[PDB]
Amino acid sequence: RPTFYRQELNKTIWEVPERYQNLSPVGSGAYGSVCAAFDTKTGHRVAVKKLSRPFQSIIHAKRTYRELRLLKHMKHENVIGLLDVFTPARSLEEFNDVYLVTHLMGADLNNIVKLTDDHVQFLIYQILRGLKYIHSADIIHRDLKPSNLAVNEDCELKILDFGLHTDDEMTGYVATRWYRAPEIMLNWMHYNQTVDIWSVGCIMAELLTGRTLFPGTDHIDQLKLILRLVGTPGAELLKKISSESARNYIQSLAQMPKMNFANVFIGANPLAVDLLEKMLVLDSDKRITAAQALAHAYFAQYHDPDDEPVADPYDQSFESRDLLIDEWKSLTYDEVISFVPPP
Ligand SMILES: N#CCC(=O)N1CCC(Cc2ccccc2)CC1
Ligand SMILES: [Cl-]
Ligand SMILES: [Cl-]
Ligand SMILES: [Cl-]
Ligand SMILES: [Cl-]
Ligand SMILES: [Cl-]
(Lines of atoms letter the chains of each structure in order from A and count residues from 1; the text may use other names and numbers.)
(Lines give C-alpha, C1' and ligand atoms only; values in the text may rest on other atoms or scores of the structure.)
(Ligands and ions follow the chains in the order given, each with its own letter.)
Protein backbone atom coordinates (compact mmCIF):
# COMPACT_ATOMS: atom_id res chain seq x y z
CA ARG A 1 0.00 0.00 0.00
CA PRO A 2 1.51 3.40 -0.93
CA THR A 3 1.53 6.31 1.52
CA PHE A 4 -1.39 8.73 0.82
CA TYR A 5 -1.49 12.51 1.51
CA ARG A 6 -4.52 14.85 1.80
CA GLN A 7 -5.29 18.31 0.42
CA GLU A 8 -8.37 20.46 -0.32
CA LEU A 9 -8.66 21.55 -4.02
CA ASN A 10 -11.57 23.93 -4.99
CA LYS A 11 -13.94 22.80 -2.13
CA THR A 12 -12.91 19.08 -2.54
CA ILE A 13 -10.75 16.72 -0.32
CA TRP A 14 -8.23 14.72 -2.41
CA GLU A 15 -6.34 11.80 -0.78
CA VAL A 16 -3.81 10.35 -3.29
CA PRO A 17 -0.53 8.35 -3.34
CA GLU A 18 2.72 10.37 -2.85
CA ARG A 19 3.78 9.46 -6.44
CA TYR A 20 1.21 12.09 -7.71
CA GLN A 21 2.53 15.67 -7.28
CA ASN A 22 1.50 19.27 -8.20
CA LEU A 23 -2.32 18.59 -8.26
CA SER A 24 -3.98 21.55 -10.15
CA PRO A 25 -7.67 21.46 -11.27
CA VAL A 26 -8.50 21.45 -15.04
CA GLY A 27 -11.73 21.89 -17.11
CA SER A 28 -13.48 24.48 -14.82
CA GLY A 29 -15.88 21.57 -13.96
CA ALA A 30 -16.29 20.41 -17.63
CA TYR A 31 -14.59 16.97 -16.99
CA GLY A 32 -16.02 16.53 -13.44
CA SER A 33 -13.60 16.56 -10.45
CA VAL A 34 -10.39 16.33 -12.61
CA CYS A 35 -6.82 17.48 -11.65
CA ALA A 36 -3.61 17.64 -13.73
CA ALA A 37 -0.65 16.07 -11.88
CA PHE A 38 2.94 14.88 -12.43
CA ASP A 39 3.35 11.08 -11.92
CA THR A 40 6.84 10.53 -10.38
CA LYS A 41 6.74 6.71 -11.09
CA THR A 42 6.23 6.97 -14.93
CA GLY A 43 7.35 10.59 -15.66
CA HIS A 44 3.94 11.24 -17.46
CA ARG A 45 1.77 14.33 -16.97
CA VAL A 46 -1.55 12.70 -15.90
CA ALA A 47 -5.24 13.47 -15.37
CA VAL A 48 -6.68 12.26 -12.01
CA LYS A 49 -10.52 12.00 -11.79
CA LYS A 50 -12.26 11.69 -8.39
CA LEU A 51 -15.74 10.19 -8.92
CA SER A 52 -18.66 12.17 -7.33
CA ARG A 53 -21.25 10.15 -5.36
CA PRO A 54 -20.16 6.84 -6.99
CA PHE A 55 -22.54 4.58 -4.86
CA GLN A 56 -25.49 7.06 -4.19
CA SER A 57 -28.12 4.87 -6.02
CA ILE A 58 -28.36 1.42 -7.78
CA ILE A 59 -28.17 3.35 -11.12
CA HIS A 60 -25.06 5.31 -9.95
CA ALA A 61 -23.29 2.22 -8.39
CA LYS A 62 -23.85 0.21 -11.63
CA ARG A 63 -22.59 3.16 -13.77
CA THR A 64 -19.38 3.34 -11.60
CA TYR A 65 -18.83 -0.45 -12.11
CA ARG A 66 -19.52 -0.09 -15.89
CA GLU A 67 -16.97 2.79 -16.32
CA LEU A 68 -14.23 0.95 -14.38
CA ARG A 69 -14.84 -2.33 -16.33
CA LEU A 70 -14.67 -0.54 -19.73
CA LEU A 71 -11.55 1.56 -18.84
CA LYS A 72 -9.73 -1.55 -17.48
CA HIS A 73 -10.38 -3.41 -20.78
CA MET A 74 -9.27 -0.80 -23.37
CA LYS A 75 -5.54 -1.38 -24.33
CA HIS A 76 -5.03 0.41 -27.71
CA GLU A 77 -2.90 3.41 -28.97
CA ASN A 78 -6.04 5.20 -30.35
CA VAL A 79 -8.30 4.65 -27.21
CA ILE A 80 -8.23 6.10 -23.63
CA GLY A 81 -6.37 3.66 -21.29
CA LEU A 82 -6.13 3.42 -17.48
CA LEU A 83 -2.67 4.14 -15.99
CA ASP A 84 -3.98 3.58 -12.40
CA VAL A 85 -7.09 3.25 -10.19
CA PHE A 86 -6.97 3.68 -6.40
CA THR A 87 -8.91 4.18 -3.19
CA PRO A 88 -7.54 5.44 0.16
CA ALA A 89 -9.82 2.78 1.83
CA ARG A 90 -7.98 -0.13 3.60
CA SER A 91 -11.08 -2.45 3.49
CA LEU A 92 -14.51 -2.88 1.82
CA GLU A 93 -16.15 -1.65 5.06
CA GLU A 94 -14.49 1.84 4.74
CA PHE A 95 -14.65 2.04 0.85
CA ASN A 96 -16.38 5.26 -0.43
CA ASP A 97 -14.10 7.00 -2.99
CA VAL A 98 -12.69 5.94 -6.41
CA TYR A 99 -9.92 7.75 -8.33
CA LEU A 100 -9.01 7.05 -12.00
CA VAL A 101 -5.70 8.06 -13.69
CA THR A 102 -4.92 8.45 -17.43
CA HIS A 103 -2.62 10.47 -19.81
CA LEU A 104 -3.18 14.30 -19.51
CA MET A 105 -4.94 15.32 -22.80
CA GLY A 106 -5.36 19.14 -22.96
CA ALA A 107 -6.67 19.45 -26.56
CA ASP A 108 -9.66 17.97 -28.49
CA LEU A 109 -10.41 17.93 -32.28
CA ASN A 110 -12.27 21.32 -31.91
CA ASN A 111 -9.19 22.98 -30.31
CA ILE A 112 -7.13 21.97 -33.44
CA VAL A 113 -10.12 22.35 -36.00
CA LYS A 114 -12.93 24.72 -34.73
CA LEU A 115 -6.46 20.90 -42.35
CA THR A 116 -5.03 19.49 -45.64
CA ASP A 117 -6.28 16.20 -47.21
CA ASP A 118 -3.17 14.51 -45.61
CA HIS A 119 -4.30 15.71 -42.10
CA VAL A 120 -7.85 14.38 -42.77
CA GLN A 121 -6.49 10.98 -43.98
CA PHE A 122 -4.37 10.57 -40.79
CA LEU A 123 -7.04 11.75 -38.27
CA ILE A 124 -9.85 9.57 -39.76
CA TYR A 125 -7.42 6.56 -40.13
CA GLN A 126 -6.72 6.76 -36.34
CA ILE A 127 -10.47 6.99 -35.42
CA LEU A 128 -11.21 3.92 -37.62
CA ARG A 129 -8.18 1.93 -36.18
CA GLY A 130 -9.55 2.61 -32.64
CA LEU A 131 -13.11 1.70 -33.70
CA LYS A 132 -12.00 -1.58 -35.32
CA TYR A 133 -10.58 -2.46 -31.85
CA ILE A 134 -13.69 -1.25 -29.82
CA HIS A 135 -16.17 -3.05 -32.21
CA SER A 136 -14.16 -6.34 -32.08
CA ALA A 137 -15.03 -6.48 -28.27
CA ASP A 138 -18.80 -5.88 -29.13
CA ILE A 139 -18.53 -2.38 -27.52
CA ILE A 140 -20.59 0.49 -29.12
CA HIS A 141 -19.25 4.04 -28.39
CA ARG A 142 -22.64 5.79 -29.14
CA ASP A 143 -21.23 9.40 -28.70
CA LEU A 144 -18.43 10.05 -31.22
CA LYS A 145 -18.07 13.81 -31.82
CA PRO A 146 -15.07 16.21 -32.03
CA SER A 147 -15.11 17.05 -28.23
CA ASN A 148 -14.65 13.25 -27.49
CA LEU A 149 -11.45 12.96 -29.64
CA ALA A 150 -8.14 14.02 -27.97
CA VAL A 151 -5.36 15.23 -30.39
CA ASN A 152 -1.70 16.26 -29.65
CA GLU A 153 0.88 18.45 -31.55
CA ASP A 154 1.94 15.35 -33.62
CA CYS A 155 -1.75 14.93 -34.76
CA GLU A 156 -1.94 11.64 -32.73
CA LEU A 157 -5.53 10.89 -31.70
CA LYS A 158 -7.35 8.97 -28.89
CA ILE A 159 -11.09 8.18 -28.54
CA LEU A 160 -12.55 9.01 -25.10
CA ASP A 161 -15.78 9.61 -23.16
CA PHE A 162 -17.63 6.42 -24.17
CA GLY A 163 -21.44 6.59 -23.91
CA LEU A 164 -22.16 5.15 -20.41
CA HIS A 165 -27.84 11.11 -22.16
CA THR A 166 -30.68 13.46 -20.92
CA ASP A 167 -33.72 14.53 -23.14
CA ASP A 168 -32.89 18.23 -22.45
CA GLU A 169 -29.20 17.56 -23.42
CA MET A 170 -30.34 16.46 -26.95
CA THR A 171 -32.92 19.32 -27.54
CA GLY A 172 -32.52 22.21 -30.03
CA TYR A 173 -29.41 23.64 -31.80
CA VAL A 174 -26.86 21.36 -30.03
CA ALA A 175 -23.62 19.54 -31.02
CA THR A 176 -24.75 16.73 -28.64
CA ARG A 177 -27.18 15.53 -31.45
CA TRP A 178 -25.51 16.66 -34.76
CA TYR A 179 -23.24 13.52 -35.01
CA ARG A 180 -25.99 10.95 -34.04
CA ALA A 181 -27.23 8.30 -36.51
CA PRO A 182 -30.91 8.89 -37.48
CA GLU A 183 -32.05 5.41 -36.13
CA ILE A 184 -30.81 6.32 -32.57
CA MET A 185 -31.85 10.05 -32.80
CA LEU A 186 -35.52 9.00 -33.48
CA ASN A 187 -35.54 5.52 -31.74
CA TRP A 188 -36.43 3.76 -35.09
CA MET A 189 -35.09 0.28 -34.15
CA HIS A 190 -32.55 -1.66 -32.02
CA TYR A 191 -29.28 0.08 -32.98
CA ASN A 192 -25.88 -1.65 -33.18
CA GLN A 193 -22.20 -0.69 -33.82
CA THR A 194 -23.01 0.82 -37.34
CA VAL A 195 -24.19 3.97 -35.44
CA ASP A 196 -20.49 4.84 -34.83
CA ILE A 197 -19.68 4.78 -38.62
CA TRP A 198 -22.44 7.39 -39.28
CA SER A 199 -20.69 9.64 -36.67
CA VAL A 200 -17.27 9.12 -38.37
CA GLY A 201 -18.86 10.27 -41.69
CA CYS A 202 -20.21 13.45 -40.04
CA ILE A 203 -16.75 14.18 -38.48
CA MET A 204 -14.85 13.48 -41.78
CA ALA A 205 -17.26 15.82 -43.77
CA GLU A 206 -16.67 18.65 -41.24
CA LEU A 207 -12.80 18.25 -41.41
CA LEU A 208 -13.05 18.49 -45.27
CA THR A 209 -15.46 21.56 -45.36
CA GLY A 210 -14.85 23.40 -42.06
CA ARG A 211 -18.67 23.24 -41.51
CA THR A 212 -21.04 21.04 -39.42
CA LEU A 213 -22.65 18.52 -41.87
CA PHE A 214 -26.14 18.33 -40.22
CA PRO A 215 -26.50 21.33 -37.83
CA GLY A 216 -30.22 20.79 -37.11
CA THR A 217 -32.22 23.32 -34.99
CA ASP A 218 -34.19 20.31 -33.56
CA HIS A 219 -34.66 16.55 -34.24
CA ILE A 220 -37.09 17.19 -37.19
CA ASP A 221 -34.98 19.94 -38.90
CA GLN A 222 -31.96 17.58 -38.55
CA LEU A 223 -33.82 14.61 -40.15
CA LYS A 224 -34.83 16.95 -43.12
CA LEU A 225 -31.13 17.92 -43.61
CA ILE A 226 -30.10 14.20 -43.54
CA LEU A 227 -32.83 13.02 -46.04
CA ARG A 228 -32.02 15.96 -48.44
CA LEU A 229 -28.43 14.56 -48.77
CA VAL A 230 -28.93 10.70 -48.59
CA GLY A 231 -32.52 10.42 -49.99
CA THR A 232 -35.81 9.35 -48.40
CA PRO A 233 -36.05 5.67 -47.37
CA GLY A 234 -37.09 2.83 -49.70
CA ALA A 235 -39.59 0.04 -48.77
CA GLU A 236 -36.76 -2.19 -47.50
CA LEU A 237 -35.59 0.24 -44.77
CA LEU A 238 -39.23 1.29 -43.87
CA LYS A 239 -39.91 -2.43 -42.98
CA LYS A 240 -37.03 -2.24 -40.40
CA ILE A 241 -38.51 0.79 -38.53
CA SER A 242 -40.37 -0.89 -35.58
CA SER A 243 -42.43 2.21 -34.52
CA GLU A 244 -45.56 2.46 -36.73
CA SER A 245 -45.78 6.20 -35.80
CA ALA A 246 -42.12 6.82 -36.91
CA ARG A 247 -42.91 4.85 -40.16
CA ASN A 248 -46.10 6.94 -40.79
CA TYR A 249 -44.21 10.21 -40.17
CA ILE A 250 -41.46 9.26 -42.70
CA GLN A 251 -44.13 8.37 -45.35
CA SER A 252 -45.68 11.85 -44.89
CA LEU A 253 -42.49 13.38 -46.42
CA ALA A 254 -42.21 13.99 -50.21
CA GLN A 255 -39.75 11.48 -51.76
CA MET A 256 -36.24 12.86 -52.54
CA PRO A 257 -33.35 11.14 -54.42
CA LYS A 258 -29.76 10.85 -52.97
CA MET A 259 -27.64 13.93 -53.94
CA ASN A 260 -24.37 13.79 -55.97
CA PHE A 261 -21.65 13.89 -53.25
CA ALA A 262 -19.07 15.31 -55.78
CA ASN A 263 -21.37 18.41 -56.14
CA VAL A 264 -21.75 18.68 -52.29
CA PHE A 265 -18.01 18.18 -51.34
CA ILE A 266 -16.71 20.45 -54.17
CA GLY A 267 -12.96 19.98 -54.79
CA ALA A 268 -12.45 17.11 -52.28
CA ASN A 269 -10.27 14.08 -53.09
CA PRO A 270 -12.49 11.72 -55.15
CA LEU A 271 -11.40 8.85 -52.79
CA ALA A 272 -12.68 10.93 -49.80
CA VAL A 273 -16.03 11.47 -51.61
CA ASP A 274 -16.33 7.70 -52.34
CA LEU A 275 -15.63 6.78 -48.64
CA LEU A 276 -18.22 9.37 -47.41
CA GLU A 277 -20.83 7.74 -49.76
CA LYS A 278 -20.10 4.32 -48.10
CA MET A 279 -20.35 5.69 -44.46
CA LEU A 280 -23.41 8.02 -44.85
CA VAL A 281 -25.94 5.31 -45.85
CA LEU A 282 -29.41 5.62 -44.24
CA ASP A 283 -29.89 1.77 -43.81
CA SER A 284 -27.37 0.82 -41.07
CA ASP A 285 -27.14 -2.79 -42.46
CA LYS A 286 -25.48 -1.37 -45.63
CA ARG A 287 -22.88 0.97 -44.08
CA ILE A 288 -19.12 0.18 -44.46
CA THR A 289 -17.60 -1.40 -41.29
CA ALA A 290 -14.44 -0.05 -39.58
CA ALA A 291 -12.40 -3.12 -40.71
CA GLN A 292 -13.62 -2.62 -44.32
CA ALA A 293 -12.94 1.22 -44.27
CA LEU A 294 -9.24 0.74 -43.13
CA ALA A 295 -8.70 -1.18 -46.43
CA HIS A 296 -10.23 1.69 -48.59
CA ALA A 297 -7.78 3.34 -51.06
CA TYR A 298 -8.18 6.73 -49.26
CA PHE A 299 -5.89 5.29 -46.44
CA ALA A 300 -3.24 3.69 -48.77
CA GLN A 301 -0.42 5.81 -47.12
CA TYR A 302 -1.23 4.53 -43.54
CA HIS A 303 -3.02 1.11 -43.84
CA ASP A 304 -0.98 -1.81 -42.37
CA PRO A 305 -3.12 -4.96 -41.81
CA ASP A 306 -0.37 -6.32 -39.49
CA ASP A 307 -0.66 -3.22 -37.16
CA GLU A 308 -4.47 -2.82 -36.78
CA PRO A 309 -5.08 -4.94 -33.69
CA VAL A 310 -8.32 -6.48 -32.31
CA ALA A 311 -9.43 -6.63 -28.64
CA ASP A 312 -9.53 -9.47 -26.14
CA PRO A 313 -13.17 -10.56 -25.58
CA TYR A 314 -15.29 -8.38 -23.23
CA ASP A 315 -17.92 -10.01 -20.96
CA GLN A 316 -20.82 -7.50 -20.44
CA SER A 317 -23.24 -10.09 -18.96
CA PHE A 318 -23.41 -7.78 -15.86
CA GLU A 319 -25.54 -5.29 -17.91
CA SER A 320 -28.54 -7.70 -17.70
CA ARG A 321 -27.99 -8.39 -13.96
CA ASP A 322 -30.18 -6.97 -11.14
CA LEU A 323 -28.09 -6.30 -7.97
CA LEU A 324 -28.31 -4.24 -4.72
CA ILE A 325 -26.13 -1.04 -4.18
CA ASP A 326 -23.77 -2.97 -1.83
CA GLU A 327 -23.34 -5.84 -4.43
CA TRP A 328 -22.32 -3.30 -7.16
CA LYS A 329 -20.01 -1.61 -4.59
CA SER A 330 -18.34 -4.97 -3.71
CA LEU A 331 -17.82 -5.82 -7.42
CA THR A 332 -16.24 -2.32 -7.91
CA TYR A 333 -13.90 -2.82 -4.88
CA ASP A 334 -12.69 -6.16 -6.30
CA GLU A 335 -11.86 -4.49 -9.69
CA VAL A 336 -9.91 -1.60 -7.92
CA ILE A 337 -7.77 -4.04 -5.83
CA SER A 338 -7.10 -6.42 -8.82
CA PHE A 339 -5.84 -3.61 -11.17
CA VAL A 340 -2.44 -4.43 -12.79
CA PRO A 341 -0.69 -1.41 -14.35
CA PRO A 342 0.67 -1.39 -17.91
CA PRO A 343 4.40 -2.23 -18.34
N1 LIG B 1 -6.61 18.83 -19.41
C2 LIG B 1 -7.49 18.09 -19.62
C3 LIG B 1 -8.54 17.15 -19.95
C4 LIG B 1 -7.95 15.76 -19.89
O5 LIG B 1 -6.77 15.60 -19.56
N6 LIG B 1 -8.72 14.64 -20.18
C7 LIG B 1 -10.20 14.73 -20.39
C8 LIG B 1 -10.91 14.36 -19.14
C9 LIG B 1 -10.69 12.84 -18.88
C10 LIG B 1 -11.09 12.51 -17.42
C11 LIG B 1 -10.76 11.06 -17.12
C12 LIG B 1 -9.73 10.72 -16.21
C13 LIG B 1 -9.42 9.37 -15.93
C14 LIG B 1 -10.15 8.36 -16.55
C15 LIG B 1 -11.18 8.69 -17.46
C16 LIG B 1 -11.48 10.03 -17.75
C17 LIG B 1 -9.22 12.40 -19.14
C18 LIG B 1 -8.26 13.44 -19.45
CL1 LIG C 1 3.39 6.62 -3.83
CL1 LIG D 1 -4.63 6.88 -22.73
CL1 LIG E 1 -12.51 5.62 0.51
CL1 LIG F 1 -18.37 18.26 -30.25
CL1 LIG G 1 -14.19 -9.64 -19.84
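Here Swiss-Prot sets the residue numbers for chain A, with the shown residues being 5-118, 122-171, 174-352 in order.
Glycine is no exception: its Cβ is also placed from the backbone N, Cα and C atoms.
According to DSSP, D168 (active site, proton acceptor) sits in a coil region rather than a helix or strand. According to Swiss-Prot, the active site, proton acceptor annotation covers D168.
Around the Cβ of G36 (ATP binding site), 10 further Cβ atoms fall within 10 Å across all displayed protein chains. Residues annotated as ATP binding site in Swiss-Prot, with sequence analysis given as evidence: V30, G31, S32, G33, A34, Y35, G36, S37, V38, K53.
Under 8 Å, Cβ to Cβ, and six or more positions away along its own chain, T180 (mutagenesis position) finds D227. According to Swiss-Prot, the mutagenesis experiment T180 to A carries the following note: Phosphorylation blocked.
What Swiss-Prot notes for the published mutagenesis of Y182 to F is this: Phosphorylation blocked. On its own chain, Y182 (mutagenesis position) has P224, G225, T226, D227 as residues at least 6 apart in sequence with a Cβ closer than 8 Å to its own Cβ.
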Distance bridged by 2 unmodelled residues (Cα of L171 to Cα of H174, Å): 8
Fewest other Cβ within 10 angstroms of its own Cβ, chosen from the binding-site residues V30, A34, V38: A34
Protein Cβ atoms within 10 Å of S32 (ATP binding site), excluding its own: 7
Other C-beta atoms that fall within 10 angstroms of the C-beta of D168 (active site, proton acceptor): 16
